[PDB]
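Read the structure below first, then the notes.
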Amino acid sequence: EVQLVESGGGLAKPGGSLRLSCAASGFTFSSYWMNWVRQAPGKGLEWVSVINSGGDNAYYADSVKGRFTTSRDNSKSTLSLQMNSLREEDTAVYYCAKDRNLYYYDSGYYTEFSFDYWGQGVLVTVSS
Amino acid sequence: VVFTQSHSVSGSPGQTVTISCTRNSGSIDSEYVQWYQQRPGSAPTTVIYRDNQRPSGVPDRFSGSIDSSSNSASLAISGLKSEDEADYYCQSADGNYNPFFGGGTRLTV
Amino acid sequence: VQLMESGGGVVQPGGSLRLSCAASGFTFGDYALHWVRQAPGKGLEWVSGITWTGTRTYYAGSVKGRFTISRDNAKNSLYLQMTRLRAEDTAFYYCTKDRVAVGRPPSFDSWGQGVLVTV
Amino acid sequence: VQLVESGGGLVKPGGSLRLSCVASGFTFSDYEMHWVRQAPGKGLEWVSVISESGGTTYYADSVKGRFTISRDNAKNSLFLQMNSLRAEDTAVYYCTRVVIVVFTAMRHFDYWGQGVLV
Amino acid sequence: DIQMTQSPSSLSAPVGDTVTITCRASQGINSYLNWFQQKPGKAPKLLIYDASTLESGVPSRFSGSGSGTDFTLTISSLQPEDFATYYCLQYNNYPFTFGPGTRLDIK
Amino acid sequence: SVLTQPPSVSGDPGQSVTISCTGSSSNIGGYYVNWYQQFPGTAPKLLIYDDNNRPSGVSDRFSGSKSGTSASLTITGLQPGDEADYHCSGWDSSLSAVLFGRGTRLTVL
Amino acid sequence: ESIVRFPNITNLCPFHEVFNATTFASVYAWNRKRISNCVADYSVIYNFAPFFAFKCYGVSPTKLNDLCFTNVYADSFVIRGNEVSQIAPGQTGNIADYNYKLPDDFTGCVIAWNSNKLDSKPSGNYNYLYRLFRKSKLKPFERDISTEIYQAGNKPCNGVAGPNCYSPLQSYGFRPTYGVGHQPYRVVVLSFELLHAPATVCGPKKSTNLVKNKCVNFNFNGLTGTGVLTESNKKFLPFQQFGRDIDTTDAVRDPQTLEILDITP
């Protein structure tokens, strides 16, 4: 079925770059909208980013807007998040969530996102 | 356009056995896969009349698996009685809805 | 459920033949019917199928336009008629039921004992 | 400064009329144009308004759907098309103007028209 | 649906008197009200706008003063040309609404 | 731009439990609210979407109900195998992003 | 008999909460709400308030009932009365070119009505803004919530509203005695979307009990025809809904119990 496997995390130093990845399998990945969520240890979920089905309008959250960069390759089925300039508050499990609904315009604005399928989660810790 | 499977399968009484067919050019689970038992010199009988289903009379031993990522369909025995050796065939459709069969696999207790 | 046949026997190259399958134990007009042949010692191969009413006919490639199939809910019967049949047609023909009235991608449910056809 | 109404007269129930009001003297493209009717021996009743461009239009709770106001600034004319009339719609129609300084409507109904009866 | 009502219905004062006519609105028309004069048979004219301000050419003996919902229009010297029908208009929001009217007759 | 759900909710087995989520009008009050379920050390799972809907893979004893500026998730029948944290999600029209609460640790006695 | 077969949804649509909101959005920050998994009467929208515009480009108000859509989208904002024309397919100006653009193939309704009574302030309502300048036109349903200063000259400009550059946003200003062309108007654009997915929004046409083995008039999720439906050992992908062939509708997917039924005349 819909399978989202995440990769590419670990320790990093304040001022360093990590690069996550999310391999999807079981759906028309070149069609749906993909999201990055994170969860700090014991304290709540937090939404991080969203991408199109054609990789032209990425919308970030105000806590990461400016340091992160989301991308997706439709040739393969790989979603990706490049994390530059990490801080200590970036220590979290990062999940790769799929939008539940299909969008007709792919360059228009849509509001109410729902995540039907998630992935295991890659832990990213920022320390020295 | 082809549904390749093996030509023979060994076995032993009391065990379970597995037969695997592979759709070479086409997505499995697009259409259903059917599994028929033909004993030497008799007309076939349908064992699995969908990816998983079993007709009314076919024993509880038989099971079917439409496992996707291998592009393969697999029939499992799960209990090997006397009357269990036969050529098992697998068939499906090709989108143009022409049916297409495997090649046959003989089980030999 | 019985699906007896008739019409077995030899023919010659470029010959002609006709097979006539009966039925019993089920409402005959509700289902589709197919012909499936098994060359001796080889694997099964679909021949031709028609629907419940009888208004459509679907052939294989090797039997593209050399045979023909019909039915009759009155006599509870299914018919195949082969012409110009080559040596590659010698088989063991089974007239098969479906679980479906249309059955364009077939799902064979019950079979007939078979009928030998040489050439 | 004149607003000469040049339409209307006799007509039957369920009729269809088109009153005209031709302006003269003022820049017609800078005035909201209203139609207002007064029944014989009765109080005035505001019926319709059209904007300086022709975009926005507003009707009363009696002429809604039945009337159609329009204007042409090249011919400096205002038009009112009445359909589905009734005997109650018999009144004298006046074309009045309102000035728009930049967006505010100043000095409502400065110069009226002579009036035409329908 | 701003219903406007004037008072009194009938009105009569000899030449040289003070006369008051009031107009009331259901909601608040703020300072948005106009006063019109209509002789029998002719087109109306404008007397005060924004509830307080006169025009260029109007007789300077027509006083209008009000706010909120109740608005008042008074006069101090009657003349033979002041015996017409007076109307109050609200232009706060569409649809506009004229009032019933006041009939100021000769005594 | 903040959502509020209790940090810890309890209940005796057999009975029912209720979890709340109070927001605003640019929030729960005027957009869709989702509920996710996460067992310790696992990923979330879409439990309720669009305020009332149970997807095909969720038990009928998980009801959602949004009424005004508040939302609630009720579990009728506390089988002890559902002690997991329940997250509340929504859409903040002011910041144009997906919100999330603090999660509620469900405890059975 | 005849059959019309619709999904088993039992939720009304949140339409009365898009029209009867308190504060609408600016045309540059126009709000969008999704409408899914609900039965839409479309009756509290055809008769809700005295409307200035109810132009239904695409489908027609008689037909929305008994049509099923995948997703509906209620966009909401407030513009000037002259600009209600610009909310239409294939239009030019400021509001459509820089604030809210609709596609040439748009499908849905545009409703628009006067809000001078509760969106205008005597002192002046400066809460509603519109974008006057953008470096490029907008695509259908794009949205530019930016607030960056824009410079048209070759010389640079950053963080100052100096010459040759200008702020992009502009306040309407809504005083109750503005001209009717320049008075506030609230616009709700209902946009309907069919896709290769289940139908979530459906008009209030009661589902009928299914009957095979007979020649019936069928209406599944809106798609209509005649014929006899028979249980089909065909199968197509999930979220797929019809069996176009050679473009007849060979097979259909029952919304309530997702069985594939083949259509034959």
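Start at 1 and count along the chain as shown; that gives each residue its number.
Every residue, even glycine, has its Cβ placed from backbone N, Cα and C.
What Swiss-Prot annotates here:
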type	residues	note
MUTAGEN	G:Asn8 to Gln (Swiss-Prot position 331)	Reduced viral infectivity
MUTAGEN	G:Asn20 to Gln (Swiss-Prot position 343)	Reduced viral infectivity
MUTAGEN	G:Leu129 to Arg (Swiss-Prot position 452)	Increased resistance to neutralizing antibodies. Decreases HLA binding to NF9 epitope. Increased binding affinity to human ACE2
VARIANT	G:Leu129 to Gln (Swiss-Prot position 452)	In strain: Omicron/BA.2.12.1
VARIANT	G:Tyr130 to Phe (Swiss-Prot position 453)	In strain: B.1.1.298
MUTAGEN	G:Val160 to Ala (Swiss-Prot position 483)	Increased resistance to neutralizing antibodies
MUTAGEN	G:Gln170 to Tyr (Swiss-Prot position 493)	Reduced host ACE2-binding affinity in vitro
VARIANT	G:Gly173 to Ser (Swiss-Prot position 496)	In strain: Omicron/BA.1
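Contact annotation for chain D: of the listed recorded positions (G:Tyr130, G:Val160, G:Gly173), G:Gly173 place their CB atoms under 8 A from a CB atom of that chain.
A separation of roughly 5 Å, to the nearest angstrom, links the Cα atoms of G:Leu129 (mutagenesis position) and G:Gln170 (mutagenesis position). For the recorded positions G:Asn8, G:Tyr130, G:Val160, a Cα to Cα distance of within 10 angstroms from G:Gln170 (mutagenesis position) holds for G:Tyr130. Comparing G:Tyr130 (variant position) with G:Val160 (mutagenesis position), their Cα atoms are 20 Å apart once rounded. Using G:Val160 (mutagenesis position) as the reference Cα, a 10 A cut-off selects none from the recorded positions G:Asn8, G:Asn20, G:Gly173.
For the mutagenesis positions given as G:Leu129, G:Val160, the lowest number of other CB atoms within 10 Å of the residue's CB is seen at G:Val160. With all protein chains in the displayed structure included, the most crowded Cβ environment within 10 Å among the mutagenesis positions G:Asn8, G:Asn20, G:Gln170 is that of G:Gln170. The two recorded residues, G:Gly173 (variant position) and G:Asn8 (mutagenesis position), have Cα atoms 47 Å apart. Other Cβ atoms within 10 Å of the Cβ of G:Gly173 (variant position) number 16 in total over all chains. Classification of G:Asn20 (mutagenesis position) by DSSP places it in coil, neither helical nor stranded. In the three-state DSSP scheme, G:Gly173 (variant position) falls into the coil class. Note: the Cα of G:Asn20 (mutagenesis position) and the Cα of G:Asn8 (mutagenesis position) are spaced 28 Å from each other.
A sphere of 10 angstroms centred on the C-beta of G:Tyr130 (variant position) encloses 22 other C-beta atoms.
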